[PDB]
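Input: a single structure, listed below in structure tokens.
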Amino acid sequence: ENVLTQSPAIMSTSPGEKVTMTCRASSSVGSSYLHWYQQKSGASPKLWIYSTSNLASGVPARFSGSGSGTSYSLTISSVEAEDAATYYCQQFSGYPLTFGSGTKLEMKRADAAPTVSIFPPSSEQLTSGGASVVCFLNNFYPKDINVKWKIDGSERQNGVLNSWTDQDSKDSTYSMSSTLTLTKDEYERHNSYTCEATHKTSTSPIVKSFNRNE
Amino acid sequence: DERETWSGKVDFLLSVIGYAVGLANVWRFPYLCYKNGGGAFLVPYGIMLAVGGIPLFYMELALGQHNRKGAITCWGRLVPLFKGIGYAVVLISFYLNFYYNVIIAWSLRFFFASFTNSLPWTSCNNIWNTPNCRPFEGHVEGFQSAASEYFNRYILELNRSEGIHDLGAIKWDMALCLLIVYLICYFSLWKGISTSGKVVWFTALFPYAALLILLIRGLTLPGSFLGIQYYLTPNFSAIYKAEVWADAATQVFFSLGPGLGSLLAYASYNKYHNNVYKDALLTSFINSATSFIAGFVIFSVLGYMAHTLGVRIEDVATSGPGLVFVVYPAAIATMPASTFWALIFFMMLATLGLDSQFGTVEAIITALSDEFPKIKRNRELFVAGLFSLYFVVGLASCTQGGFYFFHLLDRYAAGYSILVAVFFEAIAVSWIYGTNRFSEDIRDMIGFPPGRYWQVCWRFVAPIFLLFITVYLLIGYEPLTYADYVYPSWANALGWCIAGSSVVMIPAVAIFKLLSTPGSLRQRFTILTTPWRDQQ
Amino acid sequence: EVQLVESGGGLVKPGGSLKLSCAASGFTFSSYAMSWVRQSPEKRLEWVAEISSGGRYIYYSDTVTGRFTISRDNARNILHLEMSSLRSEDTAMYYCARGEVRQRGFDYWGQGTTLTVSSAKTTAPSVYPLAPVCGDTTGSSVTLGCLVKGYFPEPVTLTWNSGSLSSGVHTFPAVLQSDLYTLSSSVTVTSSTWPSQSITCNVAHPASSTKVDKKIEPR
Ligand SMILES: CC(C)CCC[C@@H](C)[C@H]1CC[C@H]2[C@@H]3CC=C4C[C@@H](OC(=O)CCC(=O)O)CC[C@]4(C)[C@H]3CC[C@]12C
Ligand SMILES: CC(C)CCC[C@@H](C)[C@H]1CC[C@H]2[C@@H]3CC=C4C[C@@H](O)CC[C@]4(C)[C@H]3CC[C@]12C
Ligand SMILES: O=C(O)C1=CCCN(CCON=C(c2ccccc2)c2ccccc2)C1
Ligand SMILES: [Cl-]
Ligand code: NA
Ligand code: NA
């Protein structure tokens, strides 16, 4: 089986940049059989480029393709905001038919710091044996953030669920949620509940915290 | 089933190119242009080549590469009801070799005769001449030319025969030449395509060597341009006549030669995933472009004849063995550096004939081998077998009356046979098997279905263009004659027997291989309609 | 004009057996090779099987060979994939894609039918409302939350005020943790709207016939 690995996996670009993603095949492929697909999120792949360089119907002329043998590449000449998608190369030259690892097009954007919120377990969860504190980190760029959950100054590092959103289509921002889950017993024997976001936009970790009292 | 493959790809291309380009490219297509409006003949010839010839040429090539077996098995595995299409086609090939090979022997006997300072066919004062000898051609039959007399009185000794009943003595100086042509096929076909695909390198490429130096010779000839006028000057009123449309249709079909299981056989040794569409378009274009080139080398010197030699173009613009054995050599004996141009010309005739007979027999070996395992086991000694039956019946064409034998088989043995053997080939794959399945088949090989153009051509214009040829070829049937000699009634009949004997096995095997299977009628028509692939 | 819709699909246990079907419309389905290609949740595209225009040519993925079977019905214009011996790695969205000529790739792709093969137990979600924690009325905007915990399988539909609160809502994708899914959503409303109007997250889990609304009350 001929494995096609693509690079970069995630390509962060600006509407106006000139980008090029490559597709390297473990074994040689005929130029008639290498194709390209664009898949915008929440939708099915559309044939974008067939036979290395021919564009399907309705593919803007800014797209182009090239390569031979083991190496091919898709080139956007001037990226527009609507080219945010994932691009797959597929070979049709032998069985099994194989697709590429994918290259995802994300938009660059001015840096933005998270506006963090903390929430204590709702009165209705502690009726059962559980308790879940929740931290929201909203509207920031770039995608990567680290959180720290600290129980009474000591940091508790186990029992956490982190979830990121995809890049927002309006303001190109990201958002992330973090949930720490304790037993109501273990939760109710400690006092101060702190959440700590550390991001590239600050030397000092931003500290939104609460305590069970008051 | 794992079978031999082409030890190189151009081996296959040359063997196809060599089989397709043959004598008819040089000794019939130019005459047809001259007789049917010059360059204006290329339009009905081009149309009947696009809708008629190439679809049949493409189909057999795909059928070969796809079913991976020769003609007998291939048609059995396609429509078992029509497995006799296999047996018919291998019989036509068989009959064809009884007579088509002596033309190669004639061109070799001339090759050996050109080893002298003064070629023997230029003067009218030798032992074999008559008072009716003129230097060159004329309006009258009774007073023939010096080269007409060398061919019919020294080489053939045709004048010493009173017809097909009197073969008389046996030409021992010429039975030898047919023996040489049969060895060159043995030592190139006994080892399979391992050696065949290598020999065709010389015999399919040498014609272009000869075509090139004869082109530069004939063009730097006094009156060369004059001939090129007689060859291409347009007369578009030909397009309106159905004769040129027929002449186009029949020339296109017979010169591409699809159906005899030879392109089947040659392609059946291909890799399954070869772009047979590319191979069909390329080699079929080489075939027609070679004919165009061939007309220039032919008609250039034909013009040098009407100018420097003073003859009517009517009397020297002919076709067939007349053109390559009396008229064109007559020009050679006059030109400077004479005997050189003759040696390479007669080799061009021989090398144009060998590749095309490589195909007819290979249609037999790979059809018989792939159906009977015993014969496939000893190919080297089976190709010794039939190359003795070809030679023993082949001394008949070497008697003094040998031409009367050659002519009878020419108008009968295969001409009418293959036309209906292919008409059944056409609608078998196109309606019984279906273009539905056939498009599926080549999409699986080359990666894409043939356009709607090819299937409407395979389904509608293929049998019509076939009937259009067969009708035309029939309304031009008079009982068989040659010069003042009218053949006996029984000879016309035996000819019809050789014609029917091959194609009789269309309904034979049908009727045999129908009752031989069990079931009721309809419940059995589908057993002989279900293909071998659709069975597993 | 040309249209492909897939169906079947859903929760199925390992070793289990389901059959999907594609419904071709808007073109002569009989004269086109068809292919099933699946996309894992990691978004990896993987081709599964191809059936030629008349069903007489078949190719399979090796990781899928022996267990899956692809078929057509050119009369009713329908493409089939029936699967047995379902391993859990077979969970994906199943795309059925037109692809006659190899030199031109897959012209048209369907909309996909998702199949999760897993032995996890269908559980209803616990819906919790996330108020703030007694701070000042900071800013003119204040943020609320809704935590949907411990459900299987997917999906869940979260929404605010029955679809009348598009502005400032982030709904975080579900993350599977120890065989249950958990999801959260935040909504940011200008504090001049809360606690005035009833901020209410309405959750709906079809696989358990769950449909709970939860009004965020101030603590
Ligand atoms: C001077 C002598 C050499 C005459 C040469 C004539 C041929 C070389 C040319 C003349 C018209 C050409 C034909 C005109 C049109 C076509 C249509 C074309 O049809 C397609 O597009 C099918 C492609 C597909 O769908 O797969 C195939 C080539 C063909 C048969 C050409 C094949 C080559 C032809 C016969
Ligand atoms: C006026 C005359 C000389 C025209 C020229 C004819 C010769 C030179 C041309 C016509 C057909 C050509 C051949 C056609 C096909 C092939 C197979 C290809 O895969 C390798 C080269 C080869 C073998 C070409 C060599 C040159 C060729 C033989
Ligand atoms: O140009 C040339 O030299 C020829 C080109 C093809 C090969 N061919 C040699 C064997 O003949 N092949 C015949 C044939 C015709 C149509 C379809 C299939 C085979 C044939 C049949 C009857 C009479 C004459 C020839 C002669
Ligand atoms: Cl020709
Ligand atoms: Na020919
Ligand atoms: Na030849």
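Chain B residue numbers are taken from Swiss-Prot; in order, the displayed residues are 25-161, 203-601.
From the backbone N, Cα and C atoms, a Cβ is placed for every residue, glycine too.
Lifted from Swiss-Prot, the feature list:
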BINDING   B:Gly42, B:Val45, B:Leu417, B:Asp420, B:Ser421  Na(+) 1 binding site
BINDING   B:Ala44, B:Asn49, B:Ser320, B:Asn352  Na(+) 2 binding site
MUTAGEN   B:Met72 to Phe  3-fold increase in sensitivity to cocaine inhibition of transport
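Sequence features annotated in Swiss-Prot and their locations in the structure.
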residue : record               : Cβ contacts under 8 Å, 6 or more apart
B:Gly42 : Na(+) 1 binding site : B:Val265, B:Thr268, B:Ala269, B:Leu419, B:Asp420, B:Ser421, B:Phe423, B:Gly424
B:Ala44 : Na(+) 2 binding site : B:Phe81, B:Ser320, B:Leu321, B:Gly322, B:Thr348, B:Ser349, B:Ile351, B:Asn352, B:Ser421
B:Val45 : Na(+) 1 binding site : B:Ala269, B:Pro272, B:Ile351, B:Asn352, B:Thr355, B:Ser356, B:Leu417, B:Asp420, B:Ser421
B:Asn49 : Na(+) 2 binding site : B:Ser320, B:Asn352, B:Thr355, B:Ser356, B:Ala359, B:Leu417
B:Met72 : mutagenesis position : B:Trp310, B:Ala313, B:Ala314, B:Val317, B:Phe530
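Summarising the environment of B:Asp420 (Na(+) 1 binding site), the number of other Cβ atoms within 10 Å of its Cβ, over all protein chains shown, is 27. Proximity to ligand 4 (Cβ under 6 Å from any of its atoms) holds for none of the recorded positions B:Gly42, B:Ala44, B:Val45, B:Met72, B:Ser421.
Only B:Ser320, B:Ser421, of the binding-site residues B:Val45, B:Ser320, B:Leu417, B:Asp420, B:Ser421, place a Cβ under 6 Å from an atom of ligand 3. Most other Cβ atoms within 10 A: among the binding-site residues B:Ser320, B:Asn352, B:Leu417, that distinction falls to B:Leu417. Take the CB of B:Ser421 (Na(+) 1 binding site) and look out to 10 A: across all protein chains shown you find 23 other CB atoms.
Under the three-state DSSP scheme, B:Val45 (Na(+) 1 binding site) falls in the coil class. Within 8 Å of the centroid defined by the CB atoms of B:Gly42, B:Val45, B:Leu417, B:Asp420, B:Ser421, the record's Na(+) 1 site, lie the Cβ atoms of B:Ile41, B:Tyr43, B:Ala44, B:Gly46, B:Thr268, B:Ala269, B:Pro272, B:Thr416, B:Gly418, B:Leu419, excluding the listed residues themselves. Taking B:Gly42, B:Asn49, B:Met72, B:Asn352, B:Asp420 as the candidate recorded positions, the subset whose CB lies under 6 angstroms from any atom of ligand 6 consists of B:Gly42, B:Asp420.
Report note: the Na(+) 2 site is defined by B:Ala44, B:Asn49, B:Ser320, B:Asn352, and the residues of the same chain whose CB lies within 8 Å of the CB centroid of those residues, excluding them, are B:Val45, B:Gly46, B:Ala48, B:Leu321, B:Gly322, B:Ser353, B:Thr355, B:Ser356.
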